[PDB]
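Beneath this line is the structure, given in structure tokens, with notes to follow.
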Amino acid sequence: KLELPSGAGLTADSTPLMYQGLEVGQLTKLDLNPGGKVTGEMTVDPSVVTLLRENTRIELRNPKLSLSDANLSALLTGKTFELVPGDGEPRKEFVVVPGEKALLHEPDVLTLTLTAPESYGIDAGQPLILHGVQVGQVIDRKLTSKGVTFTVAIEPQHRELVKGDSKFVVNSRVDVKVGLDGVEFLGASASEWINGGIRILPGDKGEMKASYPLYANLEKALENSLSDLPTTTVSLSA
Amino acid sequence: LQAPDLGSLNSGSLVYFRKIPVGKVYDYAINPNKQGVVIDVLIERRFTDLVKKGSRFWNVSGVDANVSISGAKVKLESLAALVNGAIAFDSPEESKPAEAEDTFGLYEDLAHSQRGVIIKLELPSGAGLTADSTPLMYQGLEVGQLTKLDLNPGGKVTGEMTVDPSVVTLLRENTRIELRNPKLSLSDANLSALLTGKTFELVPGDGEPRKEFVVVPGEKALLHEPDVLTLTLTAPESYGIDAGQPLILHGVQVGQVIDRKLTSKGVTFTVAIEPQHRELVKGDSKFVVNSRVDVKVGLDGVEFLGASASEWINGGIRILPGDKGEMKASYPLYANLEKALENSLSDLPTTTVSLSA
């Protein structure tokens, strides 16, 4: 049994369950229960039933447009359930989440609520980068009265490497400073600009506190100045 | 049975219930008005209990072959209906058994004989709509079906819809039915959305159950939400702001421009705000154009005003929210951010003190 978000591109007898690229199961039922809750169910191959365990995720994959592998078979099929196994007690019912929320429900995950005074053009699905390589993903963006609150996730392999003390820098905006001695390009590269997202400046040791600030660029993260205008430190009278 | 024409039915064609032959067509004759054909059938003696007052008769005759996307299922089920024709029927659960020459309508297809509630619609235009092919989505699943499409005199397209009886509880006093365009998706490259076309979307509400609705185009759909904040904001120029531009507070889209009307004084916009964000504008605000780029270069002053490049292709209007105010009817639309801070709507600044020389 499956608890689907919405039966948008799903078909009553045509949506398969891939595992290692091979067809394992088949969505055989799709209903709209009252309350606006789409639920369906699936018949899986008995060879694979040993893999369905306590933290085994079934997430639906979108047919993304591939530039390197121009395939018509992926676009002609459409939505596709992907199986990723785990270990533990065998269970026989799962919860399917959309493609953006799929990273939250991994058996290990590091979920951080980071606040900001502005969205800075950071969308819901932006990649999240440490040392040039993507290590996580923004999950969702919620607007509050104080500002913009993000929720990000970190993959389990990289979970050890953030080390509890970190700065979070926006990569969505370009910034050029020109000068006689000061020439620098801040916040992006052009391939990183179309990706966008949040950059981590990792530190040595800390306890992973709940909330973090999102700094506007790299120099405001080094100075630890979240506000737009700098801190008044000493005043003068004249 | 009363049909608009005889169809593929001959005298001696067969009557099915659950694909079991339980009778035959006895005769056929034109009624005294020349519109119809009266087809009278003969159900067998032990099967008389099957026919009820709420039974529906439909026509299953000939072969229909369809070419569909992601596979084209041409399946040949009934062989006896091809040569001579057939009539199937339904038996509802709780109804009195019909008897003694009770009339019935003969539907032309199984899809036309689905039970449900007729829902009248007042459509803007029947542009991409089809008489029996436009569905009503709810949660991505097909709920209803546009079954009729007419052009009433006065240039008023009206149609009507049969919805599934499971969903009829959702159709209430502020329940909107808006038509969705098949937009081009870059992340989800789907052929199914583009091959279908126009699609009615159902979004429910609460209150008194109603059975007729008004469908508005995709741009005007935000105005008719059960809660909405509609603002008429004036401007001396369009500033390249089109009808469908997004409207942005703190980087995230919170509303939408509805329409743009040109008057003798200038350009008057009408914008709308979603109900979740309705509390957050707080009655005092400035409205800044995001459609134009502006670069100021200098030795100390280097700034990029009015846009970012992703925000430039979106464009639209930015809100500068304030603390507290009553939501007055009209607002001004400032040209950029610095003219909104100075509160200077005019192109050249206010003359404050004059001089003579």
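The numbers used for chain A are those of Swiss-Prot, and the residues that appear cover 284-521, in sequence.
This deposition comes from electron microscopy, 3.5 Å.
Just so you know, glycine gets a Cβ as well, placed from its N, Cα and C.
DSSP assigns A:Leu355 (mutagenesis position) to a helix. The number of other Cβ atoms within 10 Å of the Cβ belonging to A:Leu355 (mutagenesis position), over all protein chains shown, comes to 8. Quoting Swiss-Prot on the mutagenesis of A:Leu355 to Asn: Well folded and assembled into a hexameric structure, but loses its function.
Under its mutagenesis annotations, Swiss-Prot gives A:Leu358 to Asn the following note: Well folded and assembled into a hexameric structure, but loses its function. For A:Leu358 (mutagenesis position), the same-chain residues that are 6 or more apart in sequence and have a Cβ closer than 8 Å to its Cβ are A:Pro346, A:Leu348.
Every protein chain shown contributes to the tally, and the Cβ of A:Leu359 (mutagenesis position) ends up with 13 other Cβ atoms within 10 Å. Among the mutagenesis results in Swiss-Prot, A:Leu359 to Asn has the note: Well folded and assembled into a hexameric structure, but loses its function. The residue drawn here is the original one.
Per Swiss-Prot, mutagenesis A:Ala473 to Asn is noted as: Loss of activity. Annotation for A:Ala473 (mutagenesis position): no same-chain Cβ neighbours under 8 Å separated by at least 6 residues are found.
What Swiss-Prot notes for the published mutagenesis of A:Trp476 to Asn is this: Loss of activity. Over all protein chains present, the Cβ of A:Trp476 (mutagenesis position) has 16 other Cβ atoms lying within 10 Å.
Swiss-Prot documents A:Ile477 to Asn as a published mutagenesis change and attaches the note Loss of activity. Contacts of A:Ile477 (mutagenesis position) defined by a Cβ separation under 8 A and a same-chain sequence distance of 6+ are given as none.
Using a Cβ-Cβ cut-off of under 8 Å to chain B, the mutagenesis positions A:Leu358, A:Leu359, A:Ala473 reduce to A:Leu358, A:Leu359. A distance of 29 Å separates the Cα atom of A:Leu355 (mutagenesis position) from that of A:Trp476 (mutagenesis position). A:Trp476 (mutagenesis position) falls within a helix when secondary structure is assigned with DSSP.
Taking only the Cα positions, the spacing between A:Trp476 (mutagenesis position) and A:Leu359 (mutagenesis position) is 31 angstrom.
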